[PDB]
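What follows is one structure encoded as structure tokens, with my remarks underneath.
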Amino acid sequence: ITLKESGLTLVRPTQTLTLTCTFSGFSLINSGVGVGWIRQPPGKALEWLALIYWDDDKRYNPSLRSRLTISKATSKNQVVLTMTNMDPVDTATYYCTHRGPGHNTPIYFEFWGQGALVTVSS
Amino acid sequence: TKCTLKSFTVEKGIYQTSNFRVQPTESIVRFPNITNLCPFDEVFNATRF
């Protein structure tokens, strides 16, 4: 099972961030399977952005709602995340992670991407 | 031979006492290459109930 992030890593403020997690080893058509995004500032704790189950349940972080749109492109086995109005405080690493089934309860974040350092400056 | 004539003394001659028949040594069942299982793996491993 593998994940990999990609997009533009540097953008000025008042612009929009786009990221694309292309994965391999699971499909967002089975039951259970889902894909999420988590950002982490440099030297800080993690933060949850959004999540999208296999039946298209687009959960969002409320405080970051009204800014986020998550969508899937299952045909290409890839997911796209979008966050507008970037700022220098949004400099972080963005991982795309996987939630599958366990043995008596769903597993969450068992496998991670490798991050994509995103800098917002000029 | 005595049992057929019901007599302890049998006279000179030829007598047809019984018959013999080799018995079957095995039993076999033979049916065609029958292979066409129906989809239980589709209703139990369905994608979304």
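Going by Swiss-Prot, the residues shown for chain B are 299-347, listed in order.
Header lists the method as electron microscopy, 3.4 Å.
For all residues, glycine too, the Cβ spot is worked out from N, Cα and C.
B:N331 to Q appears in Swiss-Prot as a published mutagenesis result, with the remark: Reduced viral infectivity. Residue density at B:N331 (mutagenesis position): 5 other Cβ atoms are found within 10 A of its Cβ, drawing on all protein chains shown.
If you draw a 10 Å sphere around the CB of B:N343 (mutagenesis position), it holds 10 other CB atoms from the protein chains shown. What Swiss-Prot notes for the published mutagenesis of B:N343 to Q is this: Reduced viral infectivity.
The note that Swiss-Prot attaches to the natural variant B:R346 to T is: In strain: Omicron/BQ.1.1, Omicron/XBB.1.5, Omicron/EG.5.1. Long-range Cβ neighbours of B:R346 (variant position) (same chain, at least 6 residues apart, Cβ-Cβ under 8 Å): none.
Swiss-Prot gives this note for the natural variant B:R346 to K: In strain: Mu/B.1.621.
The separation of B:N331 (mutagenesis position) from B:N343 (mutagenesis position), Cα to Cα, is 26 Å.
Among the recorded positions B:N331, B:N343, B:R346, the ones whose Cβ sits under 8 Å from a Cβ of chain A are, in sequence order, B:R346.
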